[PDB]
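*Asks:* Quick one: the structure is below, questions incoming.
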Amino acid sequence: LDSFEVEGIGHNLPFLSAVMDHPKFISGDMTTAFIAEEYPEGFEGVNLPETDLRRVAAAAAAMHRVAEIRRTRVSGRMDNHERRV
Amino acid sequence: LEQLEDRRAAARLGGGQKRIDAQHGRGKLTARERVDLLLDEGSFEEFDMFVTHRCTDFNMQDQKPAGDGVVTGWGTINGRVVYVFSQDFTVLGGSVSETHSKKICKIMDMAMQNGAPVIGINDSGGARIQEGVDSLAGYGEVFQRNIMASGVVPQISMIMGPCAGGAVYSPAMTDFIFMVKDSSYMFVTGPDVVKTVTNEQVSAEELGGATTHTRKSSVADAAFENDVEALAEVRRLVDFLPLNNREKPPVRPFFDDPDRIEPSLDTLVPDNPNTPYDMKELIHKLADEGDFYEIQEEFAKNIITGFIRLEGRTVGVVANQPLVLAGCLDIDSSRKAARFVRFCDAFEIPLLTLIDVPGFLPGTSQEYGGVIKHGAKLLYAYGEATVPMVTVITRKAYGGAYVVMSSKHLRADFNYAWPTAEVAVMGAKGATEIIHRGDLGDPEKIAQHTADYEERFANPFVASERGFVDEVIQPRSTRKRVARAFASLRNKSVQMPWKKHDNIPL
Amino acid sequence: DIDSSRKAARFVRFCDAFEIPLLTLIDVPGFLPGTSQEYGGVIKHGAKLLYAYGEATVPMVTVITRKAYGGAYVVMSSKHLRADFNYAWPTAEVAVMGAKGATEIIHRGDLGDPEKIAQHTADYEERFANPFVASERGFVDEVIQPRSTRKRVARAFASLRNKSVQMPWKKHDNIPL
Ligand SMILES: *C(=O)CCCC[C@@H]1SC[C@@H]2NC(=O)N[C@@H]21
Ligand SMILES: *C(=O)CCCC[C@@H]1SC[C@@H]2NC(=O)N[C@@H]21
């Protein structure tokens, strides 16, 4: 799912991802009312746990620098005074 | 001397810690904090930090702050030199005086002598009344400078507070005007005078707020959410611009392929001709890393103007939007693209024009409004432009509009066409009613006459037989066709007849 | 003086004729007094260095370390000769003339009172012999900490590598000889 990319329409990709991470789905202890019990208010979105936010933080931070360094390689910069990331 | 350090730090305080809070109170950053986020971390060199005004009227000489209301100097953006001035609202309202302007002129004069853009951060209460004509003269020297530099070195104006009176006319003449969503505004005459003379009661935000200007007046190029993104987006903009009219668009690395194919494109033009599509989809797919910095997005939405890169180089783009007014050309869409084209040309930025216009927007409102003149502006712009010009007609290219949209008669270089293109004098229907008068009383003749004009002229091939369309291509390959088309024009050099200047309609 | 002037004057012109930038370090009191100088023509030779900076269009950076008084002040790549960066050390003193002489001119009816003039001078000194009045005016782009000069000047020149300035068209100049 994480790699399934869809653009242009509204879809349930995030919702599916959500239930795949839902403990009860994980424990197998599910009934036919599961959907109705666990998502009574529709799909309220998903939100990452510390150790998740943490890993993501680091990745974005890592990627951002990469991109930032590239802005630095613009032609026409002061010879000995380039931007330092 | 640590005395120096004190004076320095004293100056840095502006109108004082109490006012600094007031400012922050309005969600507005300080003059210096704005400068701090604009320029490459620690690369700002300040000038005229201890400048004091020369006023003597109205006891003005008892309040002689350091800096006199504006922070000027230079620095770099991604290592490239840029000149800047940020008005310090906390100091005598960042009111313009003889000396406040002088400071701005010093770096404008420096930007020009060294070929580097000028970023203006306006956040001023307006002229310094006590100075009298000296405040007027103050403006004058800025204006003059603003004018001489037009199209010689990029002038990006940032409005982050009030901007009233003569003042507006400066940013007016710069190449870009960005505003900060709620904390900024600008108008020649104040709401209070609008009352006493129009009996109309309106609030500053209504009169000249970020929204009013980004979508009603045609004055601002974008309204940013707040001071921080405002500053961030400006550097983003600067990363595309050349440093002056001598060098060409900057170059940089690019993790994308000039030969990328977007098959999705092959079905972008809907079958039904009455169904729009978003011209912007195309733009993103063609654009390098899908990055598209849009100018005047929220205005004249029937046309799109923006910047993108290709093979890591800057390319300006003007394209019709079916989603609005059916991609019609109109006074405003015209004024909006016309200037964009001219700025891009004045600065050697190539143009990619994506076409799907039906004609111009009909109406008494348009004619009485002078489309004859405004409409021509865009035409004038492409006629004058000499940078490399590549065009791709996705669908509709009828009549006058067809010609205006970077046609081959305006000496564009590449005039590409998707098979769904239809270039013709006017629609099959109207065409028929004119060509076949004595046949209207026979609704099957005209029903058939149209069906023939349609089958014989609504396409790109008659134009191809003529050479007007250099080639008809498969939509998916556009990115590939256009990229190398420009690549091959990097050396383009064309000469317009000598003249002091143009006389384009106003 | 005549000679120092002729000596620097040519140096400047050569460096300019050949796109070499100029760094001018200042601490001049004024010109050297004397019948020898005037009869020798300082009016003309003195001018040469002035002419040189006035004409020069390469990037010009300046740092006044201490004294910058009167005419000489102007001649030493002042901002009025269109130099680009006019830096100053805190120990800089830019003024019409020394506090003393200044005082005797501004306060005539006050000499017979050796305490008035002793005080009048002590004020001119305290109020004008420094770089700050010139700062308020903009004639000194900045006052810097001596230690950082190398840093200041280096980047100042760096940002001027693209400088391009035009003098009016002419077959050639008519500099004094
Ligand atoms: C169909 O409903 C009648 C044709 C309407 C004409 C349209 S409106 C805008 C286009 N430009 C133009 O002058 N005619 C086209
Ligand atoms: C002591 O102050 C005696 C007067 C000396 C004046 C000095 S000598 C060189 C300087 N230039 C000038 O014309 N007078 C200054």
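Numbers in chain B track Swiss-Prot; the residues on display, in order, are 5-510.
This entry, so its header tells us, was determined using X-ray crystallography, 3.2 Å.
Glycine too: its Cβ is placed from the backbone N, Cα and C atoms.
Sharing the feature lines straight out of Swiss-Prot:
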MUTAGEN   B:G79 to D  Loss of solubility
MUTAGEN   B:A120 to P  Loss of solubility
DOMAIN    B:261-504  domain 'CoA carboxyltransferase C-terminal'
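Would you situate these features in the structure and describe their surroundings?
*Replies:* Packing around B:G79 (mutagenesis position) is summarised by its Cβ count: 22 other Cβ atoms lie within 10 angstroms of its Cβ, all protein chains included.
Residue density at B:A120 (mutagenesis position): 24 other Cβ atoms are found within 10 A of its Cβ, drawing on all protein chains shown. For the recorded site, B:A120 (mutagenesis position), the DSSP three-state label reads coil.
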*Asks:* What Cα-Cα separation, expressed in whole Å, is found between B:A120 (mutagenesis position) and B:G79 (mutagenesis position)?
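*Replies:* B:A120 (mutagenesis position) and B:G79 (mutagenesis position) have their Cα atoms 10 Å apart.
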